[PDB]
There are 2 protein chains.
Amino acid sequence: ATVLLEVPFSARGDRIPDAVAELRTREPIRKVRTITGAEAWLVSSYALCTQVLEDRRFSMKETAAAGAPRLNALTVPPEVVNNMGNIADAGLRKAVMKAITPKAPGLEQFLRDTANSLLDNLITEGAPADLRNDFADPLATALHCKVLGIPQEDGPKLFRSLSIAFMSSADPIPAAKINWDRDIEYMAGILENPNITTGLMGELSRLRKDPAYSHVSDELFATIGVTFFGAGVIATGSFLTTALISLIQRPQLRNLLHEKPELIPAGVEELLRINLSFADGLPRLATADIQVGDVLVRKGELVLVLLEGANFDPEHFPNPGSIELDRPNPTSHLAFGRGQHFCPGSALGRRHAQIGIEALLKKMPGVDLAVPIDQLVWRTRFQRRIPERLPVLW
Amino acid sequence: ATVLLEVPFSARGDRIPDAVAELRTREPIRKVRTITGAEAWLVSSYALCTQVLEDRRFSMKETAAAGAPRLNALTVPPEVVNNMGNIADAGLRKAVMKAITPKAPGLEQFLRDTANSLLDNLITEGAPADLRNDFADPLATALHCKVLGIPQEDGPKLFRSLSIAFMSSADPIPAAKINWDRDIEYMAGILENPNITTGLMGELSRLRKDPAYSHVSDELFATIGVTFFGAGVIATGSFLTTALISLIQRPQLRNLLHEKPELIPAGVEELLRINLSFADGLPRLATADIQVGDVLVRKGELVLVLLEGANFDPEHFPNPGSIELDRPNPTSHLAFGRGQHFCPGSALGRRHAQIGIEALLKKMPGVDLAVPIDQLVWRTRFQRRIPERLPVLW
Ligand code: HEM
Ligand code: HEM
């Protein structure tokens, strides 16, 4: 007597379990139990992952429905699960997306200056250094403050919400609501602050007083600030941290990208493809009975789209575990998802990683782990896989 | 085909696995594999744990021998495993032990003032608060700086070595040697610093220039500073952190100790007994063939004394899981070990915990976890079990 297979499989973000490939081959859609005790369908082939992400009848919004089978507990108000739908409905899609491109004047230069300052401090303090807490995360935090138009000194307090806000918990989290409410109040104050004129919040502050947006709520404007800060900072910090691990573990690649920095974009795209940063499949609730591979998923059932399932699928990406900078299908991975909820910050995420790596490779060409890789402590019950500390020497 | 039972069993420090009791009943000494691939004998009854700890032919010093089966990799020079033997041999035992009692003038008051300051800052910043990183560990760090006679501002840098120094690793750790050497150099500078006249280092500085100790090495004096700082700070911070979890999880006990603060010493003794802070059994190498229960341990074999094995043994501590403040044998636990290597800082450890709890209970009588207990992230491959963060509200 064995229990139903439980998800997630491993919080380790440095290697994929051999079990993923076995499952994809045997049962590319199959029943699993989530941390709440709910049943769900885990989808692990590129073909089936794409089918689900491209069929809106597998709804993100309806995962928030009272009484649904859940992957994990809500850490935001239920209506906030539909944030992107709400933005679109408010007429704000074009504005939000424009404010979060890496193309703003001075943005990339700020990013580079910031990376280089962070690295200089590490070099001045001497090895070992923690590349997550003292490089990747502060770089992500600095970036999002600039993107939002808010003071750099406000970033740390907002950042500290995230170890709780992006938990993957069986039960509601009291601290999540405390920090949510506090952070909403902060962003509402930002909208009332006359000195905030640049970035996303500067633009939202203007649109709020524009008669063309009079009936959009102050709640929605504040919510955009909190949601985009948290989602970008957690994604970019976590991705860059684990991409640095993949790089450090491949000294031939580290050396190449160091010698030929113009291959960094192709390197980063492959680091994206192999990245294990998402701790859980992407959740969707079926709004109809829908055939997916051999399974007829029924209305009301939860589906989990396993990104590394898709991204390591040999049918789509031959020699899936190898970093190859010349694949004929290099951006066709699902690291930023697909379909209606495709990542709105994908360009900014790419550029954060490219610039961080370029800067690290230049300042620390000798960068290597300062501890055996097995000594990394992987964060558990969290929506990302990340090492608590990333000790390096150089 | 099943592998040899692997140790340790769980890094979770908030509950004991049901497997411990099963094993103690079935096989209170039995063969296990450690993280290095070595075989060892795991001892889990109070009777057998005490027998081993009280028989010096089960040697701590000889665990450092080249070619021995290992629990984990050395994180200090091999000779430093015998630090307490070296102290005794140098004539320094009486002096070291006197400098680390809680009885120094002003010490307890410093401890209380420090706890109360740390708590006030948490209260001023508002819930949630992280009781490990922002209370228990800083309190431990402040305490040891005062005990050593070194500046409070030097504590943080020394503290930052510890996440690596107390790793339980299969392989040598490069960062461990970097920080060891740096920290030794710091303590040697302290011995040359005329302004350092109090505490352990003040006394060691005096004994170093005393003709009665002329042939004791500067290496030994510096080594005492590093070893006692790390061992005390890691032990007291880790213990207090996990004791606060046990307290928080028992609101009836929290309320009692709050109402009747004079039962705190009896409370702390029971929190000691049930504490799961030691991540691994205590390692000893057999220097002879010795009968232990049903097993004849052979010369050269590794033995691991599982403290929670002893401390939850129903034969010695009836209703072992219950905190009872009136047991007839309350200090007879093995939380501080037993025999030749009994903890030299036991009184100071007790007082750190008593004072921290007294202060927390007074300032935060409403203290509770701000996240579900399962959301705590347990540090892995470490010589202590600790949550990376302990989020509370009050
Ligand atoms: C390498 C960095 C990043 C990665 C790997 C990443 C990944 C993802 C993925 C897979 C999704 C889809 C979730 C789903 O379909 O259920 C997503 C959505 C999202 N991301 Fe990103 N992201 C990154 C950076 C960013 C940045 C820089 C921002 C904003 C500044 C951002 C903001 C968002 C938001 C608001 C959503 C929700 C989209 C929706 O519901 O329609 N992300 N991200
Ligand atoms: C609640 C707090 C503490 C606990 C639970 C604890 C526990 C222990 C235990 C079980 C041992 C025995 C290890 C063995 O036999 O292999 C030990 C040894 C030791 N402890 Fe503590 N300890 C605490 C606090 C402290 C403090 C405050 C200091 C110093 C200021 C300290 C310094 C040491 C040292 C130097 C040893 C090595 C003893 C030897 O090798 O002879 N500990 N501790």
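Residue numbering for chain A follows Swiss-Prot; the residues present correspond to positions 3-396, in that order.
Using the three backbone atoms N, Cα and C, a Cβ is placed for every residue, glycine included.
Among the mutagenesis results in Swiss-Prot, A:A233 to G has the note: Has little effect on the heme conformation but significantly alters the environment of the heme and the affinity for azoles. The residue drawn here is the original one. Swiss-Prot lists A:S279 to A among its mutagenesis entries, and the accompanying note reads: Has little effect. Summarising the annotation, Swiss-Prot assigns heme binding site to A:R286, A:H343, A:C345. Listed in Swiss-Prot is the mutagenesis experiment A:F338 to H, annotated as follows: No significant change. Swiss-Prot documents A:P346 to I as a published mutagenesis change and attaches the note Considerable effects on the heme macrocycle conformation. Mutant leads to a more planar heme conformation. Here the residue is the original one, while Swiss-Prot reports the published mutagenesis A:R386 to I with the comment No significant change.
Secondary structure from DSSP puts A:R286 (heme binding site) in a beta strand.
Mapped onto three states, the DSSP output places A:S279 (mutagenesis position) in coil. Residue environment of A:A233 (mutagenesis position) contains 18 other Cβ atoms, counted within 10 Å of its Cβ in all protein chains.
Comparing the recorded positions A:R286, A:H343, A:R386 on other C-beta atoms within 10 angstroms of each C-beta gives the minimum for A:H343. The DSSP secondary structure for A:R386 (mutagenesis position) is strand. Spatially, by CA atoms, the recorded positions A:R286, A:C345, A:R386 include one closest to A:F338 (mutagenesis position), and that is A:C345. Annotation note: A:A233 (mutagenesis position) sits in a helical segment as assigned by DSSP.
By the rule that a residue counts when its Cβ sits under 6 Å from some atom of ligand 1, the recorded positions A:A233, A:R286, A:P346 yield A:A233, A:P346.
Here the CA atom of A:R286 (heme binding site) lies 18 Å from the CA atom of A:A233 (mutagenesis position). Other than the site residues A:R286, A:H343, A:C345, same-chain residues with C-beta atoms no more than 8 angstroms from the centre of those residues' C-beta atoms, the heme site, are A:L55, A:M62, A:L284, A:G339, A:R340, A:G341, A:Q342, A:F344. Cβ neighbour count for A:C345 (heme binding site): 15 (other Cβ atoms within 10 Å of its Cβ, all protein chains included).
Within the same chain, residues at least six positions away from A:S279 (mutagenesis position) with a Cβ under 8 Å of its Cβ are A:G15, A:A237, A:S240, A:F241, A:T244, A:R386, A:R387, A:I388. A distance of 18 Å separates the Cα atom of A:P346 (mutagenesis position) from that of A:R286 (heme binding site).
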